[PDB]
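Structure record follows, encoded as structure tokens.
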Amino acid sequence: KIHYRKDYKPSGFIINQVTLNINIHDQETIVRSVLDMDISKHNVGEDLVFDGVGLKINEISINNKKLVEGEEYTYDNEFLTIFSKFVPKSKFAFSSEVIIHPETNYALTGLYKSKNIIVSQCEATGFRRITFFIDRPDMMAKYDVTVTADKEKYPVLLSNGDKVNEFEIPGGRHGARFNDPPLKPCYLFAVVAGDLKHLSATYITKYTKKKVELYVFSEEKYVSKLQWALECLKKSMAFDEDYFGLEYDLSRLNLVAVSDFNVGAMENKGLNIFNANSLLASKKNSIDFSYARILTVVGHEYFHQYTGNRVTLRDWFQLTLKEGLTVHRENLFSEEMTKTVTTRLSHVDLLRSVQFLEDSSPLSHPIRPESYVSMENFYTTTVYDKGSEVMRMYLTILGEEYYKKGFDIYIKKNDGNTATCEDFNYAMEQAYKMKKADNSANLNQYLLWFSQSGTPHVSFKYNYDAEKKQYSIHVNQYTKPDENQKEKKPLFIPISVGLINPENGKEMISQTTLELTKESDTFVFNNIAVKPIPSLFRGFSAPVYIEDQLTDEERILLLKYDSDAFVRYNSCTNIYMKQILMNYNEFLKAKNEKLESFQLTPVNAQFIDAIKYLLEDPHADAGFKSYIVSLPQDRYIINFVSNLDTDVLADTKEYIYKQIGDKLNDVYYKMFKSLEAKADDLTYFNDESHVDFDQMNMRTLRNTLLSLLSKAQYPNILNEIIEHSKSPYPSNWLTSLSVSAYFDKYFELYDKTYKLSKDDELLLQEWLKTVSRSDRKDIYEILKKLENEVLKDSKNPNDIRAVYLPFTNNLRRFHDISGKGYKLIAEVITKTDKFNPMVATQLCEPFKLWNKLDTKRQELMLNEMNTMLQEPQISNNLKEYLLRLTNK
Ligand SMILES: CC(C)(C)OC(=O)N[C@H](C(=O)NO)c1ccc(-c2cc(F)c(F)c(F)c2)cc1
Ligand SMILES: [Mg+2]
Ligand SMILES: [Mg+2]
Ligand SMILES: [Mg+2]
Ligand SMILES: [Zn+2]
């Protein structure tokens, strides 16, 4: 069935109260539910239809009168239909008892068992897997929930709201009752049972001085990995108070880590549930990336308490209103917490690779789609990450003061209610009116950001009149037509700009945001004393393809002297791309024409000199440095090449890296050595509350340089690699494994690092990733070893994603012209689809670019997708996804 956004209509029913009784046993879980219901003003005498998937019915009733199957109701394992003649015309009670079995629920939706923890996941439509309901977010109800279980196995019982009773039960059981009076949609319901251990703290809110209890839970083995999470939660609460003036409204907040989770985490009210890899960390057992990851995910689920939980969604088409907005809120938070420019750079880096790829694929959709089939496939980088950039542009346009005003208007007006993207734009518009000082102003055009798919292209031409001291920036925007709009309308594009004096590097104008609202415009500046170099889209101010039309000379000057990290980083990116495209074509022609000899355009020497200049600058940022010595991501590059031959691209990258290494390897080595003291400083190694994002960026830089030096076979670098493997930091000794791929000691470090990793569940997964991404010619043989010795038949999504996804980024090997890499991943997708369709669809990610490759590889990928589509037992999720991806 296809759901269309235009078809939204309120229910003919109301659910006012939910009373749950969840009885957990070894071989089954019994769920008793009483729904206190009413007839709505929209009711037209229709049948009462509940969602209910995979439920085993013991009995159902209306007003304590048992209903009988066939006569008064039908159930088809998806919908419970109660014929209208048996539906009361006023307030009534529907009750039911069903059996479900979390033990065998490997799809990790609804109620399921993760190791020895019983946990729910109800977003988007998982509650219907637990009991009958009108499973949609505009059905707001009160919840009274009792959980019972064997006490020895499940001593900790959690649900939403206040725990209002604890009690013993004959036969070694207990129960706990939780009452949550505020209305909520069912996707925010959660329940957890297990032998959980915790850390806790008390937080006192800023304005009302309410005491909030904070609890972070895990299995006993990993309780020592809980501290950073608790710190991140405190940080999150403070930020929402300090930036947005928003306090937590409940007595208690629980964070719970489970080993089996489809995504990073879930914002269930008062009971946030996490993939263990996004909550747990220790400096001995985690790589550096875990620390920013936990900060991000804890912050994200916390900021949902307002943007998603207190202000909720009318329908699922509004998903970006809570996800784009909460990602934006988490980005503000993380940028403030890390104080490094690489935080913003890493987001943009992700958007322009992964999200830009999606938006030019057959899967392209606006951040508010017009239709869906599978809600489990709806949670896309477009909705999230382009969503966040669309939410961030409001702040760019309004500035901090008026943005905060608009945001607070949004919260005060919609608190405790459902909302739509329009409601948010409305609130922002009010601020916009105030800022520009006339109620004539509006943001009507801004709405196109929600409805129009595809990535806009923004291009530039310049003019300078030396005599007039007059400078002009001519701007053009265009979006390519696609399956969603035949004609693309001009968007409201805010362009943050500076003008750099090339002679002294100084700023020539104050902060300026150009408001491009037409297909094209000319922006003129007077009293510009000398010809500037324009600094365009500072902070990456709009989610677009920037075509700056600058010379490499200008870009080099920006890279060295501009004030904005993104524009510096983009100027470097643009220099690299021009080189890549040129060398790519040179290699391609040599291949196509089978040339015995040919020439390659060398890398710009002044560019190499600029890299050396920045690398040697003691005051420059280590994280920024690691970006400039890295070529743009493959998935960013592919946006710019038709019929991309991945082998030719691999040769192109190789040539360009070798060119730069031949000049800078001695600089690289020197820095690798000089950075060690501060990068690997052990002073705070046993203090889990002390996280230094600069220090971690130094380690990133070292590990990046070590990688470059190892590939280059720099003289005696293997010595450094071996010493690096003795480092206490997993980022370092896991790095030592992947860079040793180019030496005969690879399998020695393989075993060494495996032994270090094997007794921590999450570290072992990082080890798996490191092996998976190792640049090995025998990588297929290595993967088979992983399968037989470590992965086996694990249904843990973390294990499966760790073993295979990094490998799919191996440009040379995954895309082997035999198609064997395509064959391998499709075998994994099909296998995984039997028990977890959501994760199987995640494992399809490599195929998203299939129609962008050379015609041979297109054919190879398409063959594997058609093979998958032909599987008799294909899930709804996977079928729908592959049908859209192959334009069927
Ligand atoms: C990495 C971030 C923090 C951005 O996102 C997540 O970790 N999780 C998503 C989110 O927005 N959390 O607040 C998230 C949460 C649940 C789902 C989700 C999970 C399921 F099991 C589904 F079946 C489903 F349809 C959606 C998808 C994404
Ligand atoms: Mg404070
Ligand atoms: Mg100094
Ligand atoms: Mg396991
Ligand atoms: Zn979210």
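Here chain A follows Swiss-Prot, giving residues 197-1084 in order.
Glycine is treated like the rest: Cβ placed from N, Cα and C.
In Swiss-Prot this protein carries:
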{"type": "ACT_SITE", "residues": "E497", "note": "active site, proton acceptor"}
{"type": "BINDING", "residues": "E319, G460, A461, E463", "note": "peptide binding site"}
{"type": "BINDING", "residues": "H496, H500, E519", "note": "Zn(2+) binding site"}
{"type": "MUTAGEN", "residues": "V459 to P", "note": "Severely affects substrate specificity. No effect on Zn(2+) binding"}
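Applying an 8 A CB threshold to same-chain residues 6+ apart, the list for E319 (peptide binding site) reads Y383, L384, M462.
Within 10 Å of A461 (peptide binding site), counting C-alpha to C-alpha distances, fall the following of the recorded positions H496, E497, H500, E519: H496, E497. Under the DSSP three-state reduction, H496 (Zn(2+) binding site) is assigned to helix. For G460 (peptide binding site) paired with the residue listed as 'active site, proton acceptor', the C-alpha to C-alpha distance reads 10 Å. According to DSSP, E519 (Zn(2+) binding site) sits within a helical segment.
Looking only at the recorded positions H496, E497, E519, the one with its C-alpha closest to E463 (peptide binding site) is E497. Other residues of the chain with a Cβ within 8 Å of the Cβ centroid of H496, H500, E519, the Zn(2+) site, are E463, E497, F499, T503, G504, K518, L521, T522, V523, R525, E526.
Sequence-ordered, the extra residues of this chain that approach the peptide site, with Cβ no more than 8 Å from the Cβ center of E319, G460, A461, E463, are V459, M462, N464, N468, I469, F470, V493, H496, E497, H500. Cβ environment of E497 (active site, proton acceptor): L451, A461, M462, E463, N468, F470 lie under 8 Å away, each six or more residues apart in the same chain. The recorded positions listed here are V459, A461; among them, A461 has the most other Cβ atoms within 10 Å of its own Cβ. Listed binding-site residues: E463, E519. The one with the lowest count of other Cβ atoms within 10 Å of its Cβ is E463. In sequence order, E463, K518, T522 constitute the residues six or more apart from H500 (Zn(2+) binding site) in its chain with CB-CB distances below 8 Å. The Cβ of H496 (Zn(2+) binding site) has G460, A461, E463, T522, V523, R525, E526 as same-chain neighbours under 8 Å, each 6 or more residues away in sequence. Reduced to three states, the DSSP call for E463 (peptide binding site) is coil. Counting Cβ atoms from all protein chains shown, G460 (peptide binding site) has 17 others lying within 10 Å of its own Cβ.
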